[PDB]
Structures are given as structure tokens and as C-alpha cells.
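Asker: Take this structure first; my questions come after.
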Amino acid sequence: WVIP
Amino acid sequence: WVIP
Amino acid sequence: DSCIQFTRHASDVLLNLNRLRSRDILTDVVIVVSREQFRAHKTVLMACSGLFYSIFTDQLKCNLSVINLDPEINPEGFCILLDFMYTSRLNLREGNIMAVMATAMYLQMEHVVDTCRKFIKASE
Amino acid sequence: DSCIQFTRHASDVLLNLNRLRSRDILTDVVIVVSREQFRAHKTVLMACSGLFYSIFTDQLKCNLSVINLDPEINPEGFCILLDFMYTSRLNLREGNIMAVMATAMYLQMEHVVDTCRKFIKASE
Ligand SMILES: N#Cc1c(Cl)ncnc1Nc1ccc2c(c1)CC(=O)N2
Ligand SMILES: N#Cc1c(Cl)ncnc1Nc1ccc2c(c1)CC(=O)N2
Ligand SMILES: [Cl-]
Ligand SMILES: [Cl-]
Ligand SMILES: [Cl-]
Ligand SMILES: [Cl-]
């Protein structure tokens, strides 16, 4: 999971 | 396009 | 093999699947969550959810145009997860995390359940 | 928004769509290319091809279960492109490049046409  |  | 790969292909396919959903194009099922209804493509639902994969591979249920979810399922939680299925983006907030996690557990969406557990553990 | 994103989601969706195709699950159209037939999902075809997007948004053609391609279309070229649609992987070879490019032009798959043009220019 990432900060898009 | 890339070499996968 | 000796194939070449187009990096953005999978993302572009999903973006177009979401565009089709928004315009109600070739949607083939309505998911009923208490008083709310959500139109979708069976293939996308199966590709994202262990529960939908099970439902639509069933010899009788594969032909249904309406699927009613358990009355304990929160419509907002379902909406957030349906958006995630079609975009890879999860709108996870303090106010919805419990509903999102319970819905992801029911829908059998392991990666969503995992990030919810991690965000909850960080706040305790 | 304040969303989080699951990097591998789009790729995992496409991998599952390809698994459904291989098992002939919820495929809703057969593409006929001279003596050969290819089963697929209309939504995936539309999401990858300007030609299929046009065909299946047509008020009459959207309901067809069989689509016959132009007799000049090479089945191997079509097969390579259908595999690309479901995997992001293009099996581009000296022996098939001309057929792949002509098929990609017909199907309106701009990125494939672009890499074919580039590979051809490098060999001249
Ligand atoms: N459609 C399809 C499908 C196929 Cl074909 N093969 C394997 N899994 C499929 N989908 C599916 C099954 C289980 C789970 C998910 C998706 C996400 C998750 O957390 N559990
Ligand atoms: N399905 C869908 C779709 C939608 Cl909804 N919006 C926009 N394009 C869509 N698909 C589509 C249209 C044109 C082309 C491609 C795909 C690849 C390419 O080279 N040209
Ligand atoms: Cl029904
Ligand atoms: Cl997931
Ligand atoms: Cl027909
Ligand atoms: Cl393309």
C-alpha cells in the first residue's frame, strides 16, 4: 500500500 | 514498454 | 518467453472498466445492500473478491442478475470497497475503518483486511 | 482525496480476468477470425481496443454473441493481441511483427502499433  |  | 510488456496496460484496463461502470455499460448484476443498490460487472467482482468468485462460479448463482448481501453489511463500506475494486484506491478513514474491515472480511478481500488491521493497531 | 492505493491491484485483477478466460468462465462473445474462434469477455475487449469499444457500445451489436472479423485479419496476429489484452505481454517476433501491427491497426490498439513501428524502423 502507498500514498498515490 | 519493458523487458519483463 | 521473449515477450515485451506495456507497464501501464493493467492500470489502463482497470480505468476503462471503471468508465464502463460509471456509464452503466455492460453491467450484468446489481448488488443489494439493505436499502442501496450497486450495479457492477460480475467478472470484476470475481477478480477482486473471494466471496464473489465463489458466488459467480456456482452453477445456479452465476445466472442471477440480483445478489442480496447479508443485512449486517454497511452500504457505505460496500461502496468504498466497490470503488477500490475498480480503481486500486481505498478511501480509508477513522469514521469508516470498522465498516470497511468488516465488509472486506465478508467479501474475502485479504489485502484490504490486512491494511485495516495495521491502521487499527497503530491507533491503539 | 485522502485514499491509499494497492500497487499490485490492477495486475492482480488482470491475472484473474485471464484465469477466467482460460477456464471459459463468464465469457460472453466469440471472435471469429477466418477458420479460428476465440472466446473472450466483451468488457476486456472494449477496455483494450478502440474497435471493440465502438462495436459493443453499438445499441444492436452490444447484444451479439458472435463477431466476425475482416477476412484479411491473421488468426495468429489476433491470438497474440488477445493474449496481450489479458496479460500486458506482447509476443512480438520477426516472423509475426507485420501481422501483429496490421491487426493492432485494425483493432485500434495505438500503443501496440507504436512499438511495432519502432521495432520495424530499427531493422531497416
Ligand atoms: N475471478 C477470479 C479468481 C480466480 Cl479465476 N482465481 C483465483 N482467485 C480469483 N478471485 C479471487 C479469489 C479469492 C480472493 C480474491 C479474488 C481476493 C482475495 O483477497 N481473495
Ligand atoms: N472500454 C472502454 C473505453 C472507454 Cl469506457 N473509454 C475510452 N476508451 C475505451 N477503450 C478504448 C478506446 C480506444 C482505444 C483503446 C481502448 C486502446 C486504444 O489504443 N484505443
Ligand atoms: Cl435474479
Ligand atoms: Cl484486496
Ligand atoms: Cl449472435
Ligand atoms: Cl495498446
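By Swiss-Prot numbering, chain D shows 6-129, in order.
According to its header, the structure was obtained by X-ray crystallography, 1.7 Å.
Using the three backbone atoms N, Cα and C, a Cβ is placed for every residue, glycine included.
These came from Swiss-Prot, pasted as-is:
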- D:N21 to K: Abolishes interaction with NCOR2 and HDAC2, no effect on interaction with CTBP1 and transcriptional autoinhibition; when associated with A-116 and 376-Q--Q-379 (MUTAGEN)
- D:32-99: domain 'BTB' (DOMAIN)
- D:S59 to A: Abolished ubiquitination by the SCF(FBXL17) complex (MUTAGEN)
- D:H116 to A: Abolishes interaction with NCOR2 and HDAC2, no effect on interaction with CTBP1 and transcriptional autoinhibition; when associated with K-21 and 376-Q--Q-379 (MUTAGEN)
Asker: Go ahead and report the DSSP secondary structure tallies for the domain 'BTB' (D:32-99): helix first, then strand, then coil.
Answerer: 31 helix, 15 strand, 22 coil
Asker: Tell me the Cα distance separating D:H116 (mutagenesis position) from D:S59 (mutagenesis position), rounded to the nearest angstrom.
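Answerer: D:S59 (mutagenesis position) and D:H116 (mutagenesis position) have their Cα atoms 18 Å apart.
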Asker: D:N21, D:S59, D:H116: which of these mutagenesis positions put a Cβ within less than 6 Å of any ligand 1 atom?
Answerer: D:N21
Asker: By a simple count, how many Cβ atoms lie within 10 Å of the Cβ of D:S59 (mutagenesis position), its own Cβ left out?
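Answerer: A 10 Å sphere around the Cβ of D:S59 (mutagenesis position) contains 12 other Cβ atoms.
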Asker: Between D:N21 (mutagenesis position) and D:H116 (mutagenesis position), what is the CA-CA distance rounded to a whole number of Å?
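Answerer: Just about 23 Å between their Cα atoms.
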Asker: Within 10 angstroms of the C-beta of D:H116 (mutagenesis position), what count of other C-beta atoms is obtained when all protein chains are considered?
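Answerer: Within a 10 Å radius of the Cβ of D:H116 (mutagenesis position) lie 16 other Cβ atoms.
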Asker: Around the Cβ of D:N21 (mutagenesis position), how many other Cβ atoms lie within 10 Å? Please give the count over every shown protein chain.
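Answerer: So the number of other Cβ atoms within 10 Å of D:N21 (mutagenesis position) is 16.
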